[PDB]
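Participant: I'd like to ask you about the structure that follows.
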Amino acid sequence: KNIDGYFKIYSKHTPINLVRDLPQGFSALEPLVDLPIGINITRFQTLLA
Amino acid sequence: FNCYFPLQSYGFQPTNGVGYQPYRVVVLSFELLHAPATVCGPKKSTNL
């Protein structure tokens, strides 16, 4: 999330056993990182190995 | 002729009088309250 110059990264890691799908169940996300950056953000892209 | 170098040297020696000595000056050009604060510092806490 980005609000008032702040980037919020909220996350969770889970051990899983599934073929090509996303599971059904409940899982909260703990807050992890806040950044006081202060810029406009519109697009993004991830990176691959 | 009438074509001088722009840079001219100081006569910094300890034998010069007051006002002719090397002076180290630092200028703080910090800025106010337009972005989220990055250095703050001054918090204190007392005993419980």
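Residue numbering in chain B adheres to Swiss-Prot, whereby the residues present occupy positions 486-533 in order.
Cβ coordinates are placed from backbone N, Cα and C, and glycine is handled just like the others.
Quick paste of what Swiss-Prot says about this protein:
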- B:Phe486 to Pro: In strain: Omicron/XBB.1.5, Omicron/EG.5.1 (VARIANT)
- B:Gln493 to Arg: In strain: Omicron/BA.1, Omicron/BA.2, Omicron/BA.2.12.1 (VARIANT)
- B:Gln493 to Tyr: Reduced host ACE2-binding affinity in vitro (MUTAGEN)
- B:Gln493 to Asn: Reduced host ACE2-binding affinity in vitro (MUTAGEN)
- B:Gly496 to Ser: In strain: Omicron/BA.1 (VARIANT)
- B:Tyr505 to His: In strain: Omicron/BA.1, Omicron/BA.2, Omicron/BA.2.12.1, Omicron/BA.2.75, Omicron/BA.4, Omicron/BA.5, Omicron/BQ.1.1, Omicron/XBB.1.5, Omicron/EG.5.1 (VARIANT)
Participant: Can you give me the Cα-Cα distance between B:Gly496 (variant position) and B:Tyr505 (variant position) in Å, rounded to a whole number?
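Facilitator: That comes out at 7 Å between the alpha carbons.
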Participant: What is the Cβ neighbour count of B:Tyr505 (variant position) at a 10 Å cut-off, with all protein chains included?
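Facilitator: Its Cβ shell of radius 10 Å holds 12 other Cβ atoms.
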Participant: With Cβ-Cβ distance below 8 Å and at least 6 positions apart along the chain, what are the contacts of B:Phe486 (variant position)? List them in sequence order.
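Facilitator: Expected: none.
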Participant: Provide the number of Cβ atoms within 10 Å of the Cβ of B:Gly496 (variant position), excluding the reference atom itself.
Facilitator: 8
